[PDB]
Amino acid sequence: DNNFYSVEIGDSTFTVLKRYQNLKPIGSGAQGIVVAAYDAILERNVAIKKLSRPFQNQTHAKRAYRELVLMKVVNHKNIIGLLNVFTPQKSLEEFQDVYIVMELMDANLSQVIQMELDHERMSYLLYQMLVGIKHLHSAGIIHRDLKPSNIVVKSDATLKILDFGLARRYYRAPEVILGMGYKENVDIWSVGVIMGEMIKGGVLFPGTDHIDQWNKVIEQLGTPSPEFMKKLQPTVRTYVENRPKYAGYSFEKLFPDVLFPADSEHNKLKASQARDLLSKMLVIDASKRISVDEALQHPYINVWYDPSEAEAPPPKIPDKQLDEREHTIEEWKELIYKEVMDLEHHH
Amino acid sequence: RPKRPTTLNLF
């Protein structure tokens, strides 16, 4: 009859094109809830993320908007695939919800961390993160929020990043968490943490809590330098400058051989190279931390290096949208609506 | 030199 139809998953309603069936809840990636479904026209598993009245507020609207524009304009093997977008309401008047349909991967990295990988697997997964990140950066998009739960893998060892809901807790770069002002290598810190976590097999800086992060961090890495302290917001400085001061530990002591798989047949795929790469990523002072190009160029990673993966044409944004500009509840709704209407096409 | 991995066990 009407194209759409309605399913209750516990308290939530998914109103979606009829092609999408047997929905199952799969998670709550940041700013919406997500379901797996069977797509009967493609004959294919997909994931459907619902953004409920995304225009409700300043925060959400910006994010939904960013996520909408970039999902369209960014296509790459290592960034999650866009399949469809829609709303079931028939007008700007009546408009409430946005649905984004995506490929369904098999797992998120949190699972991979738990398991014993060999060097080609870790390296290759990290290579994939980095190539994805480089694609985003080439367009001046900085992700700022990479973590295990927004990076997904398949049983054929492919890896894709999702989210640019935040794209413009110890996973975030210190420069971010200290309102410091930041460049692209903000994302390298995150990769450092995730790499470390893949090697350790669990949480890198054990809590308990979102700010017992920091302390375990400086206890582990060492307190950062004076110049670095200088750069801080005078007020936030004196918090940081107060802490007991620590030397930190070498990377040999933080990531000893025992934690690594056997060295591989291949020269560059060894504990000492991984540890080297780590110690250039997992670095608190961003201006001493390596870039995505150097990390791609690094011996531990560069074995996979493929220029046609790593050097694709940038996504292009209208930069008409630079979207820092405060808008109002009302205008957001219009902006997102046009963005959705423009995207809509497949049913 | 090394082949890209093509399997990853997620069971």
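By the numbers in Swiss-Prot, the shown part of chain B spans 157-167.
Yeah, the Cβs are placed from backbone N, Cα and C, and that goes for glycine too.
Per Swiss-Prot, the features are as follows:
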MUTAGEN   B:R160 to G  Abolishes MAPK9 interaction
MUTAGEN   B:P161 to G  Abolishes MAPK9 interaction
For B:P161 (mutagenesis position), just give me the three-state DSSP call.
coil
Within 10 Å of the Cβ of B:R160 (mutagenesis position), how many other Cβ atoms can you find? Include all protein chains, please.
15
May I ask which residues of the same chain, at least 6 positions away in sequence, place their Cβ under 8 angstroms from the Cβ of B:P161 (mutagenesis position)?
none
